[PDB]
Amino acid sequence: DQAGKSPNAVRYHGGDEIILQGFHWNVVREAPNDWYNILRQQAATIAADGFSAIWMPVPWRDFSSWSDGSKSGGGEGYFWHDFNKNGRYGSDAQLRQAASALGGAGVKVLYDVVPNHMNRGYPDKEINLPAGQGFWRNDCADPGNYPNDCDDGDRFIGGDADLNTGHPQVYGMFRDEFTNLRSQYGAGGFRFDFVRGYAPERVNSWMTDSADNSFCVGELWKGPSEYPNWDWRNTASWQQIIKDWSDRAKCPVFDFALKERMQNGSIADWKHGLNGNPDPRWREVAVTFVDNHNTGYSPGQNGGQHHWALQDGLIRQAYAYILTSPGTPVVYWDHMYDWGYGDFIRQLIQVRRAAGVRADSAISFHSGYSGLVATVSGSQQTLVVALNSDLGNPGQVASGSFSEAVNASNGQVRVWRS
Ligand SMILES: OC[C@H]1O[C@H](O[C@H]2[C@H](O)[C@@H](O)[C@@H](O[C@H]3[C@H](O)[C@@H](O)[C@@H](O[C@H]4[C@H](O)[C@@H](O)[C@@H](O)O[C@@H]4CO)O[C@@H]3CO)O[C@@H]2CO)[C@H](O)[C@@H](O)[C@@H]1O
Ligand SMILES: [Ca+2]
Ligand SMILES: [Ca+2]
């Protein structure tokens, strides 16, 4: 496991990671208080599957609850009230056991952190920041969903639970928890939630202070039309928006440019995500996924969230693409362990590792066939990927001797290696 910073100093940790999203949205409802036990027990399996890192749920206890019609939720970690680890995924002790087991198996532990807001109204909590001291967004005049003097980012819904993450004392509080997580809970890095809510620069700051050499990824989910008309972003591509965040936070960023193309374009348009970018300084910072806990489905109740779910007929092609191309791929717990895509994903992980494909590997797209046809220059091997294509043989688009590596869905998914 190679470990540096990118050439622009972005925290991609060698650019050779393969991450497992370690949970689905209904875990707290389906395996109440047992998730850490399940992970401790799966640790060897996950390591054997080829993951180099796992994205753990929010460790901070969440006893929240809500309902709007048929919809109900709460306790998943996104509306935490304390830094206490005895929440709905399991106890502090189980967490330590789980992180120990994962780390011992060679999988780095990445924790999901939610600095933007907290469950302010929760009666029994260890963290109580009063009003009028500038700890909250609403301590200032809050026009709308725009930075105010008490919060330099967007707000979460109403903005009444929004923290002034820039207050010396709030910054300090997060900083110390990050360090705690690294020193006692074996953190190998962090997944930053709702990065639209606070300054990118603060993420670099927190990283610099607590885990400068660790892995980090930020979730920036905000399309051009969400910015003000006078903002250069209102007219930028999804690629430029996410890239700009990454340049400032100095952390890889989730490839929402590829996600939007997966959802709105055709397979041929997949080449427009951040990871297909011809400049390696651009593609190397992409963190690709097919679905997450918000965008995809989840076992159990309401099918989970499914805000922007990829249709089952493109799941295999979607994974074939992310596992074989540039950027850093993330595999959804569910596709891997619930829905039976496991065997397929294992093959691809193996293909990616054999070819020596990395965050900055080169990718070329071939225009003359249907579907998506790409040439990936792995460090050990070259791969030809043809998805929903009429391509006949790898030699039509590349020079060299190719063997078939993957052939699934009646040829809708084909991968060859040199
Ligand atoms: O006090 C603040 C606000 O509190 C109340 O808001 C509720 C919402 O109505 C609920 O729908 C819910 O919100 C969830 C949300 O459903 C879910 O997507 C999730 O979103 C995360 C997401 O996982 C993450 O990956 C990324 O996109 O950031 C999001 C926020 O972190 O989690 C939310 C929080 O659990 O819960 C809140 C609070 O219970 C109230 O209705 C509002 O008026 C009020 O302003
Ligand atoms: Ca690495
Ligand atoms: Ca905010």
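Following Swiss-Prot, chain A shows residues 22-439, kept in their order.
Header entry for method reads X-ray crystallography, 2.0 Å.
In case you wondered, yes, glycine gets a Cβ from its N, Cα and C as well.
The following features are taken from Swiss-Prot:
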type	residues	note
ACT_SITE	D214	active site, nucleophile
BINDING	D22, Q23, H34, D37, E38	Ca(2+) 1 binding site
BINDING	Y99, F100, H138, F177, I178, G179, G180, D181, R212, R217, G218, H314, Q326	substrate binding site
BINDING	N137, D172, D175, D183, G218	Ca(2+) 2 binding site
MUTAGEN	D214 to N	Abolishes enzyme activity
MUTAGEN	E240 to Q	Abolishes enzyme activity
For the recorded Ca(2+) 2 site, enumerate neighbouring residues of the same chain (Cβ within 8 Å of the Cβ centroid of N137, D172, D175, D183, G218, site residues themselves excluded), in sequence order.
-> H138, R158, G174, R176, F177, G180, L184, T186, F215, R217, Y219
Around the Ca(2+) 1 site (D22, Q23, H34, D37, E38), what further same-chain residues have their C-beta within 8 angstroms of the site's C-beta centre?
-> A24, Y33, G35, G36, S73, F236
Of the binding-site residues listed here (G180, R212, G218, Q326), which is spatially closest to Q23 (Ca(2+) 1 binding site) when Cα positions are compared?
-> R212
Close binding-site residues near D183 (Ca(2+) 2 binding site), where close means Cα within 10 Å, chosen from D22, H34, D37, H138, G218 = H138, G218
How many angstrom lie between the most widely spaced Cα atoms of the substrate binders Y99, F100, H138, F177, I178, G179, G180, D181, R212, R217, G218, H314, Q326?
-> 24
Please classify the secondary structure at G218 (substrate binding site) using three-state DSSP.
-> helix
The one of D22, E38, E240 whose CB sees the fewest other CB atoms within 10 Å, among these recorded positions | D22
What binding-site residues in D22, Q23, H34, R212 place CB under 6 Å from ligand 2?
-> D22, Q23, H34
Just jot down the residues in the same chain as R212 (substrate binding site), at least 6 apart in sequence, with C-beta under 8 A of its C-beta; none if empty.
-> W76, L131, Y132, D133, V134, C237, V238, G239, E240
Which one of the binding-site residues (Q23, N137, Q326) has its C-beta surrounded by the most other C-beta atoms within 10 angstroms?
-> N137
Compared by Cα position, which of the binding-site residues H34, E38, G218, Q326 is the closest one to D175 (Ca(2+) 2 binding site)?
-> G218
Of the binding-site residues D22, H34, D37, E38, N137, which sits closest to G218 (substrate binding site) by Cα distance?
-> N137
Among the recorded positions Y99, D172, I178, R212, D214, name every one whose Cβ is found under 6 angstroms from ligand 3, counting any of its atoms.
-> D172
Looking only at Cβ atoms, how many others are within 10 Å of the one on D183 (Ca(2+) 2 binding site)?
-> 26
